[PDB]
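Inspection log for the structure reproduced underneath, given as structure tokens.
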Protein chains: 4
Amino acid sequence: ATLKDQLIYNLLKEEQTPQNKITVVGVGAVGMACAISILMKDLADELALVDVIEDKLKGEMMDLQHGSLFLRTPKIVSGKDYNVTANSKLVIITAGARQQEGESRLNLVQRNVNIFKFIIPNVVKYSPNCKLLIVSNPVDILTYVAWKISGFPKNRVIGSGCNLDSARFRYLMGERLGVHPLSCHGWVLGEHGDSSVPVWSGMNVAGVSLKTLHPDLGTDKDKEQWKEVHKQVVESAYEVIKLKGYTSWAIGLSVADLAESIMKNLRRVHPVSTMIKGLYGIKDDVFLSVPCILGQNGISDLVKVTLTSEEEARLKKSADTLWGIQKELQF
Amino acid sequence: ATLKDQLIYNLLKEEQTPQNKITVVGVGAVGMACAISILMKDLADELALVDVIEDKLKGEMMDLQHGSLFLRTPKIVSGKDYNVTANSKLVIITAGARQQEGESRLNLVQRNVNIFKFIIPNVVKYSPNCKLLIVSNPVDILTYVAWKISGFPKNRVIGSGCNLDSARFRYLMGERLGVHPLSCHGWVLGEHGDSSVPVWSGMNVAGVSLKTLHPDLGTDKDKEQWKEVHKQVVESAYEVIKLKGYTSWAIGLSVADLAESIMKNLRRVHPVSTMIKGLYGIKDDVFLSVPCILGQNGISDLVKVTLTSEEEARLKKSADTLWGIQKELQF
Amino acid sequence: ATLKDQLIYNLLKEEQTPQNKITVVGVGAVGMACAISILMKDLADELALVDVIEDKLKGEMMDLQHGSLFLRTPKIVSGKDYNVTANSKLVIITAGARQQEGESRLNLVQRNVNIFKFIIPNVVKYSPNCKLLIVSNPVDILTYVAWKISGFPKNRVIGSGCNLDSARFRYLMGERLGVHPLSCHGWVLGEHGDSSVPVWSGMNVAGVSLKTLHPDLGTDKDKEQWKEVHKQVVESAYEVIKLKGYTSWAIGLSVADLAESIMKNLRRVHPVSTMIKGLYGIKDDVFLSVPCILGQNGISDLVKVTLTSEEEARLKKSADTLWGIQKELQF
Amino acid sequence: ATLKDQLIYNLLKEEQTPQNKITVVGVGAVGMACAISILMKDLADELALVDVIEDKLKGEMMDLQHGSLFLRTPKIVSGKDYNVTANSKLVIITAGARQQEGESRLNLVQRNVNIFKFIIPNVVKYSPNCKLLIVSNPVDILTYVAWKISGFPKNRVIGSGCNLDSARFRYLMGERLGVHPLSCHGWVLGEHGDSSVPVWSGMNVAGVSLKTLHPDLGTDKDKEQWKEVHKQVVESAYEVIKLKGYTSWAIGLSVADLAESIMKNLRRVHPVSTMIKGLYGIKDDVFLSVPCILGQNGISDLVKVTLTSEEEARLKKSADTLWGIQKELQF
Ligand SMILES: NC(=O)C1=CN([C@@H]2O[C@H](COP(=O)(O)OP(=O)(O)OC[C@H]3O[C@@H](n4cnc5c(N)ncnc54)[C@H](O)[C@@H]3O)[C@@H](O)[C@H]2O)C=CC1
Ligand SMILES: NC(=O)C1=CN([C@@H]2O[C@H](COP(=O)(O)OP(=O)(O)OC[C@H]3O[C@@H](n4cnc5c(N)ncnc54)[C@H](O)[C@@H]3O)[C@@H](O)[C@H]2O)C=CC1
Ligand SMILES: NC(=O)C1=CN([C@@H]2O[C@H](COP(=O)(O)OP(=O)(O)OC[C@H]3O[C@@H](n4cnc5c(N)ncnc54)[C@H](O)[C@@H]3O)[C@@H](O)[C@H]2O)C=CC1
Ligand SMILES: NC(=O)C1=CN([C@@H]2O[C@H](COP(=O)(O)OP(=O)(O)OC[C@H]3O[C@@H](n4cnc5c(N)ncnc54)[C@H](O)[C@@H]3O)[C@@H](O)[C@H]2O)C=CC1
């Protein structure tokens, strides 16, 4: 008989059932960055890719497969049909439309909603116990959308949120202080993007409040202008885009970090977008970034950060804005 | 005084001298894939990126920097001037020109050679003891070019060669056999691309010659058509391009593998392009892929693979072709 | 002291206040053609350029500056912030979005309206007494939009309209007759583009009605097929695009003509888009091209052209169509 | 009979013979900028355009024709056949190849030479008494090439040379001093581009030597670093390109200035490239920029500028380099 059968004796006619499977939807810049990061942190035994452009999809899948010798993720598959995603522990959404200059924030959101109206029901059909990690912008809204469409409990629907923002913050802090960002601690909360809130009260190195050493920290009479740090966290993503076209690497790594906490059940604390109704004064179904304990069941627990009146108010306003957009949305 | 001076007491006014530094020249798809691969295998304490397009360059540098919290590479720099590459242990060249409407292999090659005539001397100026790892196509020729321009000894000029090709081969073999490519062993040597030679004699799983189990292996009377594997190895790179535009991921992972072997002085054996004159019947200054022992000094040693006459002849002809191209090239 | 202070004695610490300032918004082909035309007719003492693409903007500004020796416009500035436009007598809008694969007239329009929702308020903030000259397509609609957003009186909001169309008409007539277009007189009114109306009644050379010499002029039984002239006026803009990519030169010269009439208070008569409600049977807030008297305050007066019923009706229908579009548009 | 014949009585069956005709070869960015500048300075009664891309050509020609009402140049024609250029007083060459990254300076020059080998003989056939104004880069070489191919006397072959460079210089001087460049005087000579020489000895405002007021002017111990001015004159064209893609406006205006001096026989002095053999120490057939008297017969006379040893030497070196390139060139 065949060379394979001459060389190999078979014990098991094998039920191929994935044990730690991850699916990425959208193989654009972000989606693929997430993919290579995940492959190189060995977070999955099966990686599935899904997109509507079949060329790009198959191409990216083959390019990865070819690097298999250098990886420890034994099944990489792709497809337009969602059966390829069956039994994922984790499904990351990076599919999205590109905002165009004229396009209202609203029109964009609605386009993306229609996209989600296609994706989420399919994902849920084939992996009804997965965690959803939403990356597509504008992310607090789309995480709400995904939650509405899936009918999943709030713990299994997570948005990438201010994870990345907080990483940029810590990087900038580190640059200012001559210390690695792993040792510079600081939190960015609320609405991802322009409206995010830097919590100065808890900025520290080695458990030393920077705010008590420098009481004017992050105010206007701040001679060292630390507000600039946060301003930069916001404008960075702009500059980077202007410069290179888009953001991929940093967000891919942030998402991989999150995935590591979930897949490995670590119970680390991350600033991610979660359904915050009831807390921080918020009284609508909106998603904002707070410090969340991530693990095998998604968001198990939430850190109640003490805020100033102004911080609480910034959040309230973000929530009112977000809600205003969300109620003009059809499911 | 400043918040920094109030928070941090300084012992050392520090000589910043990189200890394990890597430079990637060319931040296109390939270059950047190499970069993220290097960043995620913790192979470097400083990574420098160099390109002529300053926008793209700075953007990519920033996108990486923003992911610093999730990395263990504490300095990432970019620049148009080569002083940013000073003291690299390893410099990867991915820079190249894109072939255009009505451009002969020869014209494209000459343009790339002129590119190298600029890059290599600068590189050598600022890192005179580095190893050069050449990735740009056509790679055997361009590695020969780098070697000529740098005046480095043949051990410090390595070309990517058939590393990736051999990886694709092992992936395909693995697919045919239901085994991981790590355990399917097989070698592709000589000229990277179309003219490469699959050494069937040494195809094995667990030290079991496939060629002795299936003597017709890889011939034309081979009922299982194993030639197809090799054909595919060649056409893969085509299909992928056709599908997605280009190749990045696999080649990046291959290069990172090589880099690991060098930075860590492993003395693993890899099929790379080395100045092969004196061996295999070859009598011209050409580079071909053979099994090379890689370590802190680049190529320390070479494996002398037993070949058939036909194999030896394919090699001879590729070497004659390469020389034929090279002798029509001005330095 | 400095060479400057040694060479030059200063009388005045000078309030830099522009006296005849022009702003062009949008530095694409059209915008820049307008700019060189304005620079070479000596219509301005300060020219400001504004765009969202900062690279293109600064480059064009510098390329112009470098030609200063050959010009009599002593200050050329560019910028992304609208403070560089402060105190313009005249602001030309050429900014616009490009229509894409599967984009309705309506979607494109809405994108452009959103663009205007940003530009116009800024413009008005820094130059509250300027005249607005709108060039971006679809121009009658977009002039209506600028008028709505700015709250300027109808005399200060002028659209390019059928100025250029009428120029093409006169060129074609001139070709047919062997006379310069300066001496061939003829009017194209109403909706710029396909729906425009050629007023044959007033086609003349030296005050000689072509319509009375050739009563069948411009009808279907016209053996000389003068309709073709008008048809061509419409198809010209198509052919040119097909051939070269776009239109710049002619439109630029047209806009500069208009500008001359305004900056110099000439009170020449030009066919431009003006808020025509109350006249010609029109009963909606729409803009159409009629003969307008242009001068230092924009459109001071309007020529009441005698029309046939059919002409009046074409106008009525274009106005109803325009309104139909506008009522589906959000401010 | 016809409407034309009913309206117009003909005296003259007219020999159409152009009296002040200009031809532009190459309707790229530069060529068209030259064209619009010429049209707006009313330097021609007939303007002819020539290119190998027939679409682009016809398109640009129509776009100009359509602006005829606003111009005082009554015949604008285009074509691929050179009969359209017959009887030009002046033929401007802007045709050229784009230098590619890999491309040696030499390869580019040779490509352009082959282009000229097509253009010049045709131009000369149809306008044997014209002046040739060479703009294409590298311009001192191509002006030599045009002269060799045409067999015209040295007065009728002019290169754009350092006209533009000197305009940039005067603009920068003007910026530093708060004076219009028309009143800041200063000369840039020799090889256009990087190797150009700023003649500090004759830098002045109102006949006041800046070099005698500030003896260190343009040296290294110059505390005001005036060398930077010249450095910038060189890097400007680079920055502008980087920023916008290319240079058009400034060069178009420079060329139009030159054209004005020729067409109108003014005998102004301009820094243009002329066959400098015999002077400034140069002993080969090379072209460099010196101050030339331009008029109806092209370069009638030359200004003998007194130079330092170093300046003379810079020129000598430029000439030796240029010659070295030119003697490796086949006609
Ligand atoms: N929250 C965050 O921190 C960040 C979020 N993002 C977002 O990621 C998203 C995509 O970013 P990029 O990768 O740069 O875009 P990428 O544009 O280049 O492509 C997105 C992909 O989505 C796909 N897609 C569209 N409709 C689909 C459908 N119905 N089903 C499956 N796939 C579909 C496209 O085919 C495409 O491949 C955007 O929404 C962007 O804003 C980007 C950076 C950071
Ligand atoms: N050995 C292998 O198996 C493979 C080899 N390659 C080759 O590697 C090369 C890179 O491919 P891609 O990343 O897709 O191309 P990439 O084309 O998209 O761009 C190459 C980069 O090189 C840069 N560059 C050019 N000249 C430079 C200079 N003088 N100094 C600094 N930077 C310079 C460009 O700016 C560009 O960013 C190609 O030549 C390609 O054929 C590609 C895939 C696999
Ligand atoms: N009335 C007429 O006879 C004619 C009208 N037009 C119209 O004029 C417009 C310009 O055409 P082109 O110059 O070829 O287009 P151009 O497309 O090449 O680019 C338009 C410019 O507008 C800019 N822009 C867009 N949004 C902006 C903003 N929010 N702020 C500042 N700048 C912004 C872009 O950056 C771009 O540089 C088009 O809409 C076109 O249809 C064009 C030809 C003749
Ligand atoms: N000396 C100076 O001060 C300056 C010189 N230049 C030069 O002007 C030249 C063109 O510049 P651009 O307008 O930006 O290029 P443009 O590239 O966009 O196009 C040049 C034109 O030459 C044409 N052409 C090529 N072969 C031809 C032939 N055999 N017959 C007729 N036409 C032919 C092309 O079709 C094209 O339209 C280049 O050589 C450039 O270096 C540019 C700026 C300043």
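Per Swiss-Prot, chain B residues shown: 2-332, in order.
When the header is checked for method, it gives X-ray crystallography, 2.9 Å.
Every residue gets a Cβ built from N, Cα and C, even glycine.
Features reported for this protein in Swiss-Prot:
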- B:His193: active site, proton acceptor (ACT_SITE)
- B:29-57, B:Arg99, B:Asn138: NAD(+) binding site (BINDING)
- B:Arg106, B:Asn138, B:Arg169, B:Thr248: substrate binding site (BINDING)
- B:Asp56 to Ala: Abolishes interaction with MP31 (MUTAGEN)
- B:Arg99 to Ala: Abolishes interaction with MP31 (MUTAGEN)
- B:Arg106 to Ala, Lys or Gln: Increases binding to FLCN (MUTAGEN)
Spatial neighbours, same chain, of B:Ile37 (NAD(+) binding site) - Cβ under 8 Å, 6+ residues apart: B:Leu65, B:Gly253
Around the Cβ of B:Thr248 (substrate binding site), the count of other Cβ atoms that are within 10 Å: 21
Fewest-neighbour residue among binding-site residues, criterion Cβ within 10 Å, set B:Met41, B:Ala45: B:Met41
Cβ contacts of B:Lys57 (NAD(+) binding site) (under 8 Å, same chain, 6 or more positions away): B:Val28
Residue pair B:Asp56 (mutagenesis position), B:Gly29 (NAD(+) binding site) - Cα distance, angstrom, rounded: 12
Set of same-chain residues at least 6 away whose C-beta sits under 8 angstroms from B:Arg99 (mutagenesis position): none
Count of other CB atoms lying within 10 Å of the CB belonging to B:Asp56 (mutagenesis position): 14
Sparsest-packed among the binding-site residues, when each Cβ's other Cβ atoms within 10 Å are tallied, from B:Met33, B:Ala49, B:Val53: B:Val53
Residues from the recorded positions B:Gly29, B:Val53, B:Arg106, B:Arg169 that lie close to chain A, Cβ under 8 Å, in sequence order: B:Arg169
Chain-internal residues near B:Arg106 (mutagenesis position), provided their CB is under 8 angstroms and they sit 6+ positions away: B:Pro139, B:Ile326
Residue from B:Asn138, B:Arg169, B:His193, B:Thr248 whose C-alpha is spatially nearest that of B:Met33 (NAD(+) binding site), among the recorded positions: B:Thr248
Of the recorded positions listed as B:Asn138, B:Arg169, B:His193, B:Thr248, the one whose CA lies nearest the CA of B:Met41 (NAD(+) binding site): B:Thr248
Where the C-beta lies under 6 angstroms from ligand 2, the matching recorded positions among B:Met33, B:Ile37, B:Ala45, B:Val53, B:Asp56, B:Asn138: B:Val53, B:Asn138
Assigned conformation of B:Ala49 (NAD(+) binding site) - DSSP reduced to three states: strand
Candidate recorded positions B:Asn138, B:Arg169, B:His193, B:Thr248, pick with smallest Cα gap to B:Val53 (NAD(+) binding site): B:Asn138
Minimum Cα separation from B:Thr248 (substrate binding site), reported as the residue among recorded positions B:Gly29, B:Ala45, B:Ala49, B:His193 that achieves it: B:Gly29
Spatial neighbour of B:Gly29 (NAD(+) binding site) that is closest, considering only the recorded positions B:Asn138, B:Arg169, B:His193 and their CA atoms: B:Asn138
Nearest of the recorded positions (B:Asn138, B:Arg169, B:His193) to B:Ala49 (NAD(+) binding site) - Cα to Cα: B:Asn138
In the chain carrying the residue listed as 'active site, proton acceptor', residues 6 or more apart in sequence that have Cβ under 8 angstroms from it: B:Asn138, B:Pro139, B:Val140, B:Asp141, B:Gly160, B:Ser161, B:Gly162, B:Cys163, B:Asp166, B:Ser274, B:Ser290
In three-state DSSP terms, the structure that B:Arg169 (substrate binding site) belongs to: helix
